[PDB]
Amino acid sequence: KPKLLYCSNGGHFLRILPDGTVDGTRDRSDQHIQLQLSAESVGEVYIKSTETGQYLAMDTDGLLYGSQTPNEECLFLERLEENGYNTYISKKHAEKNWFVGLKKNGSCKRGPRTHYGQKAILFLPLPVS
C-alpha cells in the first residue's frame, strides 16, 4: 500500500522526520521514507508517514512540513507526467503552481522557487516491498 517517493533531481527519497521537518534521503533503510498516499477526491492526495502518522504539508512560505493533523495545507494535486514521473502541487497554492520538490542536496526546494521543467519536482513512487 505504501511507497517511496523517489526524487529524480538528487535521487533522494521523500522524508518526513519525527520533528515535523521534511527533506530528502538516500538511505533506503530510513524509517521515515515509507509514505502512504491516499486520495481524497480524484487527483487529490494525502501523503502520510507510516512511521509517525504525520501528513506532508506546505506552509504559506512554500516550505514542506510534517503535519500532525491532516488539513487544507495537506492536500496535493498529483499529476502523472509524460516523462514517466509524477508531480504534486499544493492544492492550497495551486494557482501559484507550488510543487513538492527537493534540491540536489536533498533539501526542500521552496514552493515559490519551484517550476515546471525542473527535475526537483519529478518523483517516482517505488514499492516499499
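Following Swiss-Prot, chain A shows residues 25-153, kept in their order.
Each Cβ is built from the backbone N, Cα and C atoms, and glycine gets one as well.
Per Swiss-Prot, the features are:
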BINDING   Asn33  heparin binding site
MUTAGEN   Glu102 to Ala  No effect on integrin-binding. No effect on integrin- and heparin-binding, loss of FGFR1-binding, defective in inducing FGF1 signaling, cell proliferation and cell migration; when associated with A-109 and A-110
MUTAGEN   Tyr109 to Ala  No effect on integrin- and heparin-binding, loss of FGFR1-binding, defective in inducing FGF1 signaling, cell proliferation and cell migration; when associated with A-102 and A-110
MUTAGEN   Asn110 to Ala  No effect on integrin-binding. No effect on integrin- and heparin-binding, loss of FGFR1-binding, defective in inducing FGF1 signaling, cell proliferation and cell migration; when associated with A-102 and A-109
MUTAGEN   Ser114 to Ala  Decrease in LRRC59-binding
MUTAGEN   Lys127 to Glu  Reduced integrin-binding; when associated with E-128. Defective in integrin-, heparin- and FGFR1-binding, and defective in inducing FGF1 signaling, cell proliferation and cell migration; when associated with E-128; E-133 and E-134
MUTAGEN   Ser131 to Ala  Decrease in LRRC59-binding
MUTAGEN   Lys133 to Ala  Loss of LRRC59-binding
MUTAGEN   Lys133 to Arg  No effect on LRRC59-binding
MUTAGEN   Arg134 to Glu  Reduced integrin-binding; when associated with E-133. Defective in integrin-, heparin- and FGFR1-binding, and defective in inducing FGF1 signaling, cell proliferation and cell migration; when associated with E-127; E-128 and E-133
How many whole Å apart are the CA atoms of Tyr109 (mutagenesis position) and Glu102 (mutagenesis position)?
-> 10
For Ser114 (mutagenesis position), what residues in its own chain, 6 or more apart in sequence, show a Cβ-Cβ distance under 8 Å?
-> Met82, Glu97, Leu99, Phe100, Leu101, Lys120, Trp122, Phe123, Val124, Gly135
Which one of these recorded positions has the most other Cβ atoms within 10 Å of its own Cβ: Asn33, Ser131?
-> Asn33
For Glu102 (mutagenesis position) and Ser131 (mutagenesis position), what Cα-Cα distance in Å is obtained after rounding to a whole number?
-> 21
What DSSP gives for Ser114 (mutagenesis position), in three states, is strand
Who sits close to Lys127 (mutagenesis position): which same-chain residues at least 6 apart have their Cβ under 8 Å from its Cβ?
-> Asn33, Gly34, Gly48, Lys133, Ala144
Under 8 Å by Cβ from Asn110 (mutagenesis position), same chain, sequence gap 6 or more = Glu102, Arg103, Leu104, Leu146, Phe147, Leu148, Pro149
Which residues, sitting 6 or more apart from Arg134 (mutagenesis position) on the same chain, put a CB under 8 Å from its CB?
-> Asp85, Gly86, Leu87
DSSP-derived structure type at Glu102 (mutagenesis position), helix or strand or else coil = strand
For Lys133 (mutagenesis position), just count the other CB atoms lying within 10 A of its CB, please.
-> 26
